[PDB]
Amino acid sequence: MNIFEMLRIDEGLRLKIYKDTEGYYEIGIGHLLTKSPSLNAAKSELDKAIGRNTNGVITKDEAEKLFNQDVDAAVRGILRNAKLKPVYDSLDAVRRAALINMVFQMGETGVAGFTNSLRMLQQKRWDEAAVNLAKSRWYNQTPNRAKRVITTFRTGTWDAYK
């Protein structure tokens, strides 16, 4: 299993602009368009992104293109983040996926804020980390997603995705 499969499962695929549970505008496979509460702004960003007047509806191909770019950006951000890199590099392939999943969902900064959890992951204190990862806003916002990712850090396997 990989990061790409993992995300597709967790983010889903939608061709028309929609709102996430927090009220923000996205499209495709979880591509965030804007946090502004204006559909017109969301369409505007989209057109910019896509390169054409899409009227808020993209194709599956277009969706995939954005998806690849987004995951690439996530990796790149981890790799240049002083606080994310060492942790990331300390991890096995499975757990690296879980870290990229978080970054994709919250951004480099948001993830850099789980000070405690990050410290524990680095020390391989899986169970400990898992508890701290649960004491967060993230966990209350998207509990089923968070559980899955947490278990993956906990176990180092993809069981949670079966």
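This deposition comes from X-ray crystallography, 1.8 Å.
Every residue, even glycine, has its Cβ placed from backbone N, Cα and C.
Among the features that Swiss-Prot reports, active site, proton donor/acceptor is placed at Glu11 (among others), with the record citing experimental evidence. Within the same chain, the residues at least 6 positions away from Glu11 (mutagenesis position) whose Cβ sits under 8 Å from its Cβ are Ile29, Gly30, listed in sequence order.
Other C-beta atoms found within 10 angstroms of the C-beta of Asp20 (mutagenesis position) number 14, with every protein chain shown included. The active site, proton donor/acceptor annotation in Swiss-Prot covers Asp20 (among others).
Here Swiss-Prot flags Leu32, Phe104, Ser117, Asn132 as substrate binding site. According to DSSP, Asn132 (substrate binding site) is assigned to a helical segment.
Record note (Swiss-Prot), mutagenesis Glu11 to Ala, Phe, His, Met or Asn: Complete loss of enzymatic activity. The unchanged residue is displayed.
Annotation note: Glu11 (mutagenesis position) sits in a helical segment as assigned by DSSP. Record note (Swiss-Prot) on the mutagenesis of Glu11 to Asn: Loss of 84% of enzymatic activity.
Secondary structure at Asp20 (mutagenesis position), taken from DSSP and collapsed to helix, strand or coil, is coil. Mutagenesis annotation in Swiss-Prot: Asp20 to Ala, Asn, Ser or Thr, described as Complete loss of enzymatic activity; the structure shown retains the original residue.
What Swiss-Prot notes for the published mutagenesis of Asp20 to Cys is this: Nearly no effet on specific enzymatic activity.
According to Swiss-Prot, the experimentally introduced change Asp20 to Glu or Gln is described as follows: Loss of 99% of enzymatic activity.
Counted within 10 Å of its Cβ, the other Cβ atoms near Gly30 (mutagenesis position) come to 21, all protein chains included. For the mutagenesis of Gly30 to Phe, Swiss-Prot gives this note: Almost complete loss of enzymatic activity. The enzyme is destabilized by 1.5 kcal/mol. The structure shown keeps the original residue.
For the published mutagenesis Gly30 to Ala, Swiss-Prot gives the following note: Almost complete loss of enzymatic activity. Reduced to three states, the DSSP call for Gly30 (mutagenesis position) is coil.
Using a 10 Å Cβ-Cβ cutoff, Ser117 (mutagenesis position) registers 24 neighbours. A mutagenesis experiment is reported in Swiss-Prot for this position, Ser117 to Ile, and the note states: 500-fold decrease in enzymatic activity.
Here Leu32 (substrate binding site) comes close to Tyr24, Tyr25, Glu26: these same-chain residues lie at least six apart in sequence, with C-beta atoms under 8 angstroms from its C-beta. If you take the Cα of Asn132 (substrate binding site) and the Cα of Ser117 (mutagenesis position), they are about 5 angstrom apart, rounded to a whole number. The most crowded of the binding-site residues listed here (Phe104, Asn132) is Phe104, judged by how many other CB atoms sit within 10 Å of its own CB.
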